[PDB]
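Read through the structure below, which is laid out as structure tokens, and then see the notes.
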Amino acid sequence: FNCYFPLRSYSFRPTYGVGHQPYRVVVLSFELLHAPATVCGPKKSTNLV
Amino acid sequence: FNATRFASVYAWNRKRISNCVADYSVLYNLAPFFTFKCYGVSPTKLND
Ligand SMILES: *[C@@H]1O[C@H](CO)[C@@H](O)[C@H](O)[C@H]1NC(C)=O
């Protein structure tokens, strides 16, 4: 009574409809800031003018 | 609850409830142990 286990399982089944098929999500977070950049796009440099 | 029943296995009795203030905290004294299974709504937040 008023005691619950928070963990529940999806139990995915292919026979389920569109709203129950499992989906894989990858969330990318960037941080545009004044600090020096480590990761950068694939672009070609040029001589200093 | 706390009332007589009819042989409604074939013909379930339907009660329409409207225009009232509903409380569920009193339904926890039905028996020493009973199932309060819920589908589609979490057991909590029912009042809200
Ligand atoms: C139902 O009856 C039992 C025993 O008579 C009592 O303990 C309980 O409070 C009652 N519940 C309601 C909702 O009247």
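Residue numbering for chain A follows Swiss-Prot; the residues present correspond to positions 486-534, in that order.
For all residues, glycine too, the Cβ spot is worked out from N, Cα and C.
Listed features, source Swiss-Prot:
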- A:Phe486 to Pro: In strain: Omicron/XBB.1.5, Omicron/EG.5.1 (VARIANT)
- A:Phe490 to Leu: Increased resistance to neutralizing antibodies and human covalescent sera neutralization (MUTAGEN)
- A:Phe490 to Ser: In strain: Lambda/C.37, Omicron/BQ.1.1, Omicron/XBB.1.5, Omicron/EG.5.1 (VARIANT)
- A:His519 to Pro: Increased resistance to human covalescent sera neutralization (MUTAGEN)
TODO: With a 10 Å radius around each C-beta, find which of these recorded positions (A:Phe486, A:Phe490) has the fewest other C-beta atoms nearby.
DONE: A:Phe490
Task: Filtered A:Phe486, A:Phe490, A:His519 - recorded positions with C-beta under 8 A from chain B - done: A:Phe486
Open item on the list: If I take the alpha carbons of A:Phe490 (mutagenesis position) and A:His519 (mutagenesis position), what is the distance between them in whole Å?
Closed with: 45
